[PDB]
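Chemist: Before I ask anything, here is the structure I am working with.
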Amino acid sequence: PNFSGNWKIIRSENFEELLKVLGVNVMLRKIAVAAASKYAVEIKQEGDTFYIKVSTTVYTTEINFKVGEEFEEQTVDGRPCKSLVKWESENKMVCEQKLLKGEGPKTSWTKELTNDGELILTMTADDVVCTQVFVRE
Ligand SMILES: *C/C=C(C)/C=C/C=C(C)/C=C/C1=C(C)CCCC1(C)C
């Protein structure tokens, strides 16, 4: 596997519906969907250590983790969480999240590198699955 790359989004499905489950009100959801049309993910992978930088027009966030080792990040709607990534196969990993404070929907995400060179991200909140597809710049 080599997830390393500068990835640009080409497709985004069910993102609005994901934000709805997470309690985001409709006007902000629409504005968020619009910001997702621009967004980029930069990955540097060495072995099972990942550096991931997610950026939109006005905001950028960095995620650092090692597979199998708990780390802290934030949920999609911004609530801090404890995360743990595991491989599910050669080119797919899955992250389970646990809220640091309080309660809410069960969230998770996955990243997969397809055989045709796409990166597929999924983000889940309860029953709702958002799928986003990226290609290398
Ligand atoms: C491993 C790759 C990951 C975990 C990517 C995570 C991406 C996000 C949490 C994106 C969030 C966004 C919003 C919360 C609203 C603005 C648009 C996005 C898609 C950047």
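Numbers in chain A come straight from Swiss-Prot, and the residues shown are 2-138, in order.
Recorded method for this deposit: X-ray crystallography, 2.0 Å.
Note: Cβ is positioned from N, Cα and C throughout, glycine not excepted.
Straight out of Swiss-Prot:
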- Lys21 to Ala: Loss of ligand-induced nuclear import; when associated with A-30 and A-31 (MUTAGEN)
- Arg30 to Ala: Loss of ligand-induced nuclear import; when associated with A-21 and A-31 (MUTAGEN)
- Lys31 to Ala: Loss of ligand-induced nuclear import; when associated with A-21 and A-30 (MUTAGEN)
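What's the neighbourhood like for these features in this structure?
Modeler: Within 10 Å of the C-beta of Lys21 (mutagenesis position) there are 15 other C-beta atoms, taking all protein chains into account.
In the shown protein chains, 17 other C-beta atoms lie within 10 A of the C-beta of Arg30 (mutagenesis position).
Around the Cβ of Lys31 (mutagenesis position), 13 further Cβ atoms fall within 10 Å across all displayed protein chains.
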Chemist: Would you mind reading off the Cα separation of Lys31 (mutagenesis position) from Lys21 (mutagenesis position), to the nearest angstrom?
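Modeler: So the Cα of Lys21 (mutagenesis position) lies 10 Å away from that of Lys31 (mutagenesis position).
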